[PDB]
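Quick one: the structure is below, questions incoming.
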Amino acid sequence: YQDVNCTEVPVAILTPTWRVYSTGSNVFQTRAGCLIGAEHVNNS
Amino acid sequence: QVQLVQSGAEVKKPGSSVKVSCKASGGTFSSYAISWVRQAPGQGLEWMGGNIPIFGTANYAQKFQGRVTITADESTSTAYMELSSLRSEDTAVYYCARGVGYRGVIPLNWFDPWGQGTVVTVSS
Amino acid sequence: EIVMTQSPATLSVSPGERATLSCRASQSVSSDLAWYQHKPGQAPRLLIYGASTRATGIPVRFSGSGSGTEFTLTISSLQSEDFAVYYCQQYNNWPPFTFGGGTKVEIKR
Amino acid sequence: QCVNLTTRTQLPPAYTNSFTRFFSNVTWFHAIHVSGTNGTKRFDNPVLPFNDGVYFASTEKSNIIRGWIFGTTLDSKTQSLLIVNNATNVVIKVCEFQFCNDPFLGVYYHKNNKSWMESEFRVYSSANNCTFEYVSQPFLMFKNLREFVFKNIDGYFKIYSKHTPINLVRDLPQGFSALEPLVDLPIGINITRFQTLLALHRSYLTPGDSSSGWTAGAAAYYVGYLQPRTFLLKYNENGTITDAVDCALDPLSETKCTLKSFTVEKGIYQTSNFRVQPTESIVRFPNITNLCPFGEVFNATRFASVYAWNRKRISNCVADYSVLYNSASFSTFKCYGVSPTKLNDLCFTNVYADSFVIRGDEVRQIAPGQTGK
Amino acid sequence: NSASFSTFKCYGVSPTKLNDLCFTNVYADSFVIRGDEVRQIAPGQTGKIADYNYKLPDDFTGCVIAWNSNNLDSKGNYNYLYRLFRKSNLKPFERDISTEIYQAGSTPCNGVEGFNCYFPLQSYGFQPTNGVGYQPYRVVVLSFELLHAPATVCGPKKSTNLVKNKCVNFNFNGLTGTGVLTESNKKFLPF
Ligand SMILES: *[C@@H]1O[C@H](CO)[C@@H](O)[C@H](O)[C@H]1NC(C)=O
Ligand SMILES: *[C@@H]1O[C@H](CO)[C@@H](O)[C@H](O)[C@H]1NC(C)=O
């Protein structure tokens, strides 16, 4: 999501399948938003 | 070799409720379907209703809803019928028929193999 | 609510003769009819079920016949103890069941 | 000949999972609950909500289900759609009727015999002025199952059919098919929550084992109910349908929906947009301070005559119409062109007030188009 | 062709093309309004009947036929009733029959026309003594769509034999186009 601060993405859009992509430990914050379903690896 | 035992004669005052129970022993009580038939002087035989054999429910009849309630217990193998709202013509003798054996699918209104008969009278 | 009637109201048959009972209904009662015998001081006892097959253990004197809405009951042997009140019940529905007026078996004299 | 069997306790959840027939939950009403190893079965087909479209499944190897009924509560108050199965015919009886709570059909183990099997269906106690007349070819012919989808859009009930012989699966484990051809029956109805209809073709007078010794019931009807999705389906050669890809099943399928294609190349894609919606609705105005001087026209010491009626002008203030209308003191209020519920949103330049004294018979003459004293 | 109709105005389609189109469905409505109330029948009008009793969609396809009926509805007649208002504004084409009165204040009147409660049934006044604009009019409204099931309903014209390998104006269920009619080996479906 783009420029949200991501604290409102569960309510930004419903579907129970989409509920997995809204709340959980798989949330990481970027400067462009937050990427859901990604793990922040320290490698590059 | 199937025998049916009904409750004894009782006298109920007006405005009260009386429960009549018929017990079946020595036969397939679970596969039986009890019914209620009352005969009074000055009129022909009347059937208040019966229990469905296949499904099982208090299938009432016309002009009988809200007056007679019938419940059947599989464990006790006894059916009790309760006139509540108790008038003079309601006093009769009730008969029980559990072995419904003349009909198609879901036999009802057996009018056969009647019980001993319980006498109920209403008086002040 | 079907309507059924039983005729005659009173029948006087001497012992050892044949007693005939006629039954009728307002609907098709070819395979839906109930015959029972009742006595004073006791509950009614079934005699013929379906107007075509006799109950097990019943006397062989009692018999039934007829087709459609009309049914005929005939007794080959007449007995004093067998003389009682007989009625026909309508079973067109499953609901409400409407029994007939009934008949009184009298002794001819 | 109507019998009641509504005394039963069905499963509370009654939930089953379907993979793709997307990936939603369909009710699993059973209507056959044997109480242990010995007991009497209970039949229960309660009226389920329509929810703007319903999909029903048969899953019967002996054609236990003989159609469906639909409409309002069916108490001789509104038209109700009907569908029944004859020997070799199709019956549609969409009309007004007041039948029993539990519909039933007639079955007495019609085996190979001299055609003396008695049957009687009790599903229509009464019949009003019918408005349906249509007969179609009946459908009667290692597993056997079928399904149909009904949808009323007030112009035509575009029904479906799933006569394909689904087998080698417990109950719809993975359905790689999509077919919905059926004859439409255009009628004008206001069909409310509908209900099913089953035939009790399980009674046998010569069973080897007691307590429902037959092979199966089998009134296992699956109903499930619908949603206004926008699933994208692609055509197929010979006019069939290959598969069905939804636009809101999961984020991956939304990419296929916005790209108008099935395959997706590796990369990033934009599908739609998100926006949080407002929760309340607020309207603000400056504070109400300078009320109109209405005391001079409601508590005047003296009034005027007919020919010398006084004129009162009220302006440059605020007039609360709610307190004046909700006073519980007047008995006559009639006018044309405006309504009390529309007085809350309207403004005029000036308001004129007049008062006078009239007689008992001089009250009905104040109306345009009438003459009097 | 008949000149017995004094009110024939519709904007959805043109009357001259009614013999060259197929409707696939026809809806006929019957109701009685006043002489000056004929302006309220066109879709999207300002007033009372068009917004509170009979609301027509903005995208409408159909024609309205109206004619004078003063010689059959004038005695006056009090069998023409209509409701005035209700709770709020809802979606068009809602039908309900009830004798429930309308309450707008705070006192919950139950079937009594007391304080702030009135009897919803109101009747018009039709008499021969009234002038133009108050005569009773019988208005019949026709409507139809285009995108539905197979038509099976078309105009009075008769079919023409097919010709192939020639640019002709084909007419299949009411659509007009120019093209070449050729045999196709595609296997369609029975619906
Ligand atoms: C990356 O290294 C930092 C060092 O402080 C650590 O806090 C963080 O948890 C690491 N992230 C991983 C291992 O994913
Ligand atoms: C389409 O139909 C043709 C002829 O009817 C057949 O040969 C072909 O296999 C069909 N294709 C499919 C995918 O069923």
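Shown for chain D, in order and in Swiss-Prot numbering: 14-34, 58-177, 186-417.
According to its header, this structure was worked out by electron microscopy, 4.5 Å.
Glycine too: its Cβ is placed from the backbone N, Cα and C atoms.
So Swiss-Prot says this about it:
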VARIANT   D:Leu18 to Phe  In strain: Beta/B.1.351, Gamma/P.1, 19B/501Y
VARIANT   D:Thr19 to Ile  In strain: Omicron/BQ.1.1, Omicron/XBB.1.5, Omicron/EG.5.1
VARIANT   D:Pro26 to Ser  In strain: Gamma/P.1
VARIANT   D:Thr95 to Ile  In strain: Iota/B.1.526, Mu/B.1.621, B.1.1.318, Omicron/BA.1
MUTAGEN   D:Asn121 to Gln  Partial loss of biliverdin affinity
VARIANT   D:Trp152 to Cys  In strain: Epsilon/B.1.427/B.1.429; when coupled with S13I induces resistance to NTD antibodies by changing disulfid bond in positions 15-136 to 136-152
VARIANT   D:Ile210 to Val  In strain: Omicron/BA.2.75
VARIANT   D:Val213 to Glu  In strain: Omicron/XBB.1.5, Omicron/EG.5.1
VARIANT   D:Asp253 to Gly  In strain: Iota/B.1.526
MUTAGEN   D:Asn331 to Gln  Reduced viral infectivity
VARIANT   D:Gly339 to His  In strain: Omicron/BA.2.75, Omicron/XBB.1.5, Omicron/EG.5.1
VARIANT   D:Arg346 to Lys  In strain: Mu/B.1.621
VARIANT   D:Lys417 to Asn  In strain: Beta/B.1.351, Omicron/BA.1, Omicron/BA.2, Omicron/BA.2.12.1, Omicron/BA.2.75, Omicron/BA.4, Omicron/BA.5, Omicron/BQ.1.1, Omicron/XBB.1.5, Omicron/EG.5.1; May enhance affinity to human ACE2 receptor
Are any of D:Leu18, D:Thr95, D:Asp253, D:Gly339 (the variant positions) within 10 Å of D:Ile210 (variant position) when you go C-alpha to C-alpha, and if so which?
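So far as Cα distances go, the variant positions lying within 10 Å of D:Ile210 (variant position) are D:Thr95.
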Going by Cα-Cα distance, which of the recorded positions (D:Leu18, D:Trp152, D:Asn331, D:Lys417) sits nearest to D:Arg346 (variant position)?
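Given the candidates D:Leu18, D:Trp152, D:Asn331, D:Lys417, the nearest one is D:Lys417.
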I'm trying to understand the geometry here, so how far is the Cα atom of D:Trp152 (variant position) from the Cα atom of D:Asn121 (mutagenesis position), in Å to the nearest whole number?
19
What same-chain residues, at least 6 away in sequence, bring their CB to under 8 Å of the CB of D:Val213 (variant position)?
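Set apart from D:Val213 (variant position) by at least 6 residues yet with Cβ under 8 Å, we have D:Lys187.
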Provide the list of variant positions among D:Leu18, D:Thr19, D:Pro26, D:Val213 whose C-beta sits under 8 Å from chain B at the C-beta level, in sequence order; use 'none' for an empty result.
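So the ones by chain B are D:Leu18, D:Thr19.
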Closest of the recorded positions to D:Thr19 (variant position), Cα to Cα, picking from D:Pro26, D:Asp253, D:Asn331, D:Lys417?
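Spatially nearest to D:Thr19 (variant position) by Cα position is D:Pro26.
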Taking the Cβ of D:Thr95 (variant position) as centre, how many other Cβ atoms lie within 10 Å?
20
Taking the Cα atoms as reference points, how far is D:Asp253 (variant position) from D:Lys417 (variant position) in Å?
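Here the two Cα atoms lie 97 Å apart.
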Select the closest residue to D:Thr95 (variant position) from the following variant positions, measuring between CA atoms: D:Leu18, D:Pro26, D:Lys417.
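Result for D:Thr95 (variant position): the nearest of the variant positions is D:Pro26.
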Going by DSSP, is D:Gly339 (variant position) sitting in a helix, a strand, or coil?
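Assignment for D:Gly339 (variant position) reads helix.
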May I ask for the distance between D:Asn121 (mutagenesis position) and D:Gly339 (variant position), taken between their Cα atoms and rounded to an integer number of Å?
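That separation, Cα to Cα, works out to 76 Å.
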Using Cα coordinates, what distance in whole Å links D:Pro26 (variant position) and D:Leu18 (variant position)?
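Here the two Cα atoms lie 21 Å apart.
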